[PDB]
Amino acid sequence: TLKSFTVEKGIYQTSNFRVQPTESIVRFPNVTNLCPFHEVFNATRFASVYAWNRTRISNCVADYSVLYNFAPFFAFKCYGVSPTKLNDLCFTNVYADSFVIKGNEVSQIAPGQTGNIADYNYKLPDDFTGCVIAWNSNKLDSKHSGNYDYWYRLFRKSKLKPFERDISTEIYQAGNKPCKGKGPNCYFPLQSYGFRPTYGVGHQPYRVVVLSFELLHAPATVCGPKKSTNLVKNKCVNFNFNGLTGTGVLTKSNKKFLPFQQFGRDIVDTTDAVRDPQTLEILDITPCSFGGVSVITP
Amino acid sequence: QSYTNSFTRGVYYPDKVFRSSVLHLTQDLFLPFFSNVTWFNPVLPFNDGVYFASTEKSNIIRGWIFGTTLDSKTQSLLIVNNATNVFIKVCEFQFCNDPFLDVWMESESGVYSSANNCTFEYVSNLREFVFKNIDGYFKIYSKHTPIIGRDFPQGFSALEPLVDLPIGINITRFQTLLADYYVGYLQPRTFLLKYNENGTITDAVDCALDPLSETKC
Ligand SMILES: *[C@@H]1O[C@H](CO)[C@@H](O)[C@H](O)[C@H]1NC(C)=O
Ligand SMILES: *[C@@H]1O[C@H](CO)[C@@H](O)[C@H](O)[C@H]1NC(C)=O
Ligand SMILES: *[C@@H]1O[C@H](CO)[C@@H](O)[C@H](O)[C@H]1NC(C)=O
Ligand SMILES: *[C@@H]1O[C@H](CO)[C@@H](O)[C@H](O)[C@H]1NC(C)=O
Ligand SMILES: *[C@@H]1O[C@H](CO)[C@@H](O)[C@H](O)[C@H]1NC(C)=O
Ligand SMILES: *[C@@H]1O[C@H](CO)[C@@H](O)[C@H](O)[C@H]1NC(C)=O
């Protein structure tokens with residue numbers, strides 16, 4: 001500091017000393033409200049592809065990792081952001097889709113694809129940000145007589161557009177003459193499936209959740225779920241409480257907060273106190289000891 | 001309908017921060033001191049929030065309806081505090097003009113006539129409410145001080161935040177749902193609030209009323 005090799009007598013100022021932290025503490029609120037997609041993924045009956053249910057998912061915490069183990073999804077294709085980024089943006093008005101389609105058809109549910117189902121039944125846009133998931137359903141969507149309860153569109157005098165649904169049942173015209181009833185070139189534009197438990201792999205019914213989900217933006221942002229760790233006291237730690245981030249020592253306090261308050265502030269700005277979202281206890285935050293490291297030499 | 005004055009009523013907690021024995025100079029939407037208050041089923045405008053006071057004994061007040069046009073083409077907010085739990089429903093309800101029930105029964109919610117999308121739902125003596133709407137959030141603050149007497153008490157009461165909601169709709173006209181009340185309109189101002197040992201607001205001073213209440217600020 002003195003820029004010399006001959007230090008005279010005295011007390012010379014020098015660098016500063018700080019007590020660096022040693023642990024990291026993250027305490028997000030109790031994890032209470034989450035959606036039982038159990039109703040969305042573990043139902044007895046789903047809808048036909050021509051009348052696909054745009055299932056609404058809202059106001060809950062995203063916990064579908066159990067469906068990783070309970071339901072072995074053989075198909076999982078995400079054309080949008082990576083799942084690891086899903087914590088940065090959550091969804092409130094997000095849509096979900098429930099499909100019951102054939103086996104050699106999951107490849108047709110993809111952006112830029114063509115075919116009967118893609119053109120007449122369900123069309124995805126080129127810029128599709130979502131995940132397709134499918135799984136076999138022989139044990140609960142096939143019958144010896146035949147599951148004559150799932151339908152799909154075959155004829156239509158136009159092409160579809162992204163996110164369009166049609167329920168029309170009017171007969172389809174194929175010739176010049178005007179039409180009243182079936183008979184001649186006037187076909188009914190609805191045909192059902194014939195699922196049986198002993199079909200081949202390419203013809204067995206696949207329960208296909210085309211999670212064509214997005215609709216992230218909204219005044220509300222019900223979020224994915226956050227991990228919490230334990231709490232450490234009387235030690236220098238780096239803390240993150242509901243987005244308030246800092247460093248210091250968290251000791252027991254005796255301030256009497258009001259039931260609607262979260263933080264506390266001193267006479268200037270500093271976050272003197274805080275309230276833990278889970279155990280609901282006042283905790284005083286005191287900053288880490290720091291100062292000068294002055295040197296005395298003769 | 002008549003016109004009266006509000007002595008020092010309408011002061012609420014601006015934020016969820018605890019402060020102990022201090023004086024805070026803040027800027028926010030408030031009801032100016034000694035402003036003109038309408039004393040009262042007409043439709044009233046909604047300029048950057050409203051302050052609603054009610055005094056009754058027969059419990060004729062049952063809720064509120066909010067919207068921009070109430071034409072069943074834009075989302076409308078209905079709040080009904082029927083008897084035990086408050087219902088908040090946000091959609092294009094086709095409300096009737098005059099929802100009134102004789103007098104027991106406690107049924108027949110024929111206030112609306114049709115249903116629609118209906119995204120959001122929620123359940124849970126001188127009643128004072130502040131309704132504010134900002135940043136796509138609807139904030140409802142309330143206070144219930146049992147009146148000792150029958151006149152209007154010129155006194156100080158801070159309003160704790162009852163609920164904050166991400167309804168995310170637009171509102172320009174608000175009405176009242178029956179089975180005396182006071183309506184006031186908010187404005188941007190700067191206030192000085194006093195905090196006791198216990199993060200309670202005990203006194204407030206405006207900064208645009210009088211020469212004294214500018215030197216104080
Ligand atoms: C939520 O609070 C209860 C109350 O004691 C507690 O038992 C529970 O473990 C808390 N949940 C979390 C996420 O810690
Ligand atoms: C879809 O809706 C139909 C009725 O329109 C119902 O029978 C079926 O169970 C629903 N399926 C899903 C995916 O919830
Ligand atoms: C939900 O479905 C998964 C899929 O196989 C299954 O493992 C799990 O046991 C089901 N739970 C219930 C109770 O439906
Ligand atoms: C409303 O009250 C204010 C008091 O600040 C007064 O100046 C104004 O004239 C009143 N308006 C009326 C009585 O119409
Ligand atoms: C749902 O919303 C759409 C557009 O916002 C509207 O056309 C439709 O009528 C709504 N559903 C009902 C049942 O009103
Ligand atoms: C704060 O709350 C305590 C609760 O016992 C009460 O005794 C006290 O008077 C309140 N106000 C002050 C000035 O501390």
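Residue numbering: from 1, along the chain as shown.
According to its header, the structure was obtained by electron microscopy, 3.3 Å.
In case you wondered, yes, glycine gets a Cβ from its N, Cα and C as well.
According to Swiss-Prot, the features are:
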VARIANT   B:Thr55 to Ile (Swiss-Prot position 95)  In strain: Iota/B.1.526, Mu/B.1.621, B.1.1.318, Omicron/BA.1
VARIANT   B:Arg62 to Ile (Swiss-Prot position 102)  In strain: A23.1
MUTAGEN   B:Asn81 to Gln (Swiss-Prot position 121)  Partial loss of biliverdin affinity
VARIANT   B:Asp98 to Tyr (Swiss-Prot position 138)  In strain: Gamma/P.1
VARIANT   B:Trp104 to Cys (Swiss-Prot position 152)  In strain: Epsilon/B.1.427/B.1.429; when coupled with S13I induces resistance to NTD antibodies by changing disulfid bond in positions 15-136 to 136-152
VARIANT   B:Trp104 to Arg (Swiss-Prot position 152)  In strain: Omicron/BA.2.75
VARIANT   B:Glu106 to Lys (Swiss-Prot position 154)  In strain: Kappa/B.1.617.1
MUTAGEN   B:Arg127 to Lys (Swiss-Prot position 190)  Partial loss of biliverdin affinity
VARIANT   B:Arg127 to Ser (Swiss-Prot position 190)  In strain: Gamma/P.1
VARIANT   B:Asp151 to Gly (Swiss-Prot position 215)  In strain: Beta/B.1.351
VARIANT   B:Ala158 to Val (Swiss-Prot position 222)  In strain: 20A.EU1
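Everything Swiss-Prot records as a feature, shown here on the structure.
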residue  : record           : contacts (Cβ under 8 Å, 6+ apart)
B:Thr55  : variant position : B:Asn125, B:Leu126, B:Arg127, B:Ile147, B:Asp180, B:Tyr181
B:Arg62  : variant position : B:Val80, B:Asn81, B:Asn82, B:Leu177, B:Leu178, B:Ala179
B:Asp98  : variant position : B:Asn41
B:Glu106 : variant position : B:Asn82, B:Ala83
B:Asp151 : variant position : none
B:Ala158 : variant position : B:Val11, B:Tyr12, B:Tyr13, B:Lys143, B:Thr200, B:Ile201, B:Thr202
I'd like the number of other C-beta atoms within 10 A of the C-beta of B:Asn81 (mutagenesis position), please. 17
Contacting recorded positions, sequence order - B:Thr55, B:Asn81, B:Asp98, B:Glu106, B:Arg127, B:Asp151 vs ligand 2, Cβ under 6 Å: none
Report, as a single number, how many Cβ atoms besides its own are within 10 Å of the Cβ of B:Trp104 (variant position). 6
Which secondary structure state does DSSP assign to B:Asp98 (variant position), in the simple three-class scheme? coil
Taking the Cβ of B:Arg127 (mutagenesis position) as the centre, count every other Cβ atom within 10 Å, in any protein chain shown. 16
